[PDB]
Amino acid sequence: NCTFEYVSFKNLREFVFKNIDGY
Amino acid sequence: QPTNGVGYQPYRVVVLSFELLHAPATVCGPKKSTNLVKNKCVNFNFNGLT
């Protein structure tokens, strides 16, 4: 499907990912 | 036809088909809010904290 979209070295960028079976 | 009687005239129609499932609520009603009164004993709600 295609049902959703969203928008929002001396250094590092840090990321974390998790999902509540849909949230 | 533009000459049609009201039963045979076109109407635009929409159903707002709601759902509420295992997937959480992505849609909800409005947060209608009051003026703010200080220095008096009151009940209060801020962002659902009562």
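We number chain B the same way Swiss-Prot does; the residues here are 498-547, in that order.
Each Cβ is built from the backbone N, Cα and C atoms, and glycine gets one as well.
Some features that Swiss-Prot has for this protein:
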VARIANT   B:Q498 to R  In strain: Omicron/BA.1, Omicron/BA.2, Omicron/BA.2.12.1, Omicron/BA.2.75, Omicron/BA.4, Omicron/BA.5, Omicron/BQ.1.1, Omicron/XBB.1.5, Omicron/EG.5.1
VARIANT   B:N501 to T  In strain: 19B/501T
VARIANT   B:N501 to Y  In strain: Alpha/B.1.1.7, Beta/B.1.351, Gamma/P.1, Theta/P.3, Mu/B.1.621, 19B/501Y, Omicron/BA.1, Omicron/BA.2, Omicron/BA.2.12.1, Omicron/BA.2.75, Omicron/BA.4, Omicron/BA.5, Omicron/BQ.1.1, Omicron/XBB.1.5, Omicron/EG.5.1; May enhance affinity to human ACE2 receptor
MUTAGEN   B:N501 to Y  Increased binding affinity to human ACE2
MUTAGEN   B:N501 to T  Reduced host ACE2-binding affinity in vitro
VARIANT   B:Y505 to H  In strain: Omicron/BA.1, Omicron/BA.2, Omicron/BA.2.12.1, Omicron/BA.2.75, Omicron/BA.4, Omicron/BA.5, Omicron/BQ.1.1, Omicron/XBB.1.5, Omicron/EG.5.1
MUTAGEN   B:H519 to P  Increased resistance to human covalescent sera neutralization
VARIANT   B:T547 to K  In strain: Omicron/BA.1
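Here the C-alpha separation of B:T547 (variant position) and B:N501 (variant position) works out to 58 Å.
Same-chain residues at least 6 positions away in sequence with a Cβ under 8 Å from that of B:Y505 (variant position) are, in sequence order, B:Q498. Taking the Cβ of B:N501 (variant position) as centre and 10 Å as the limit, one finds 9 other Cβ atoms among all the protein chains shown.
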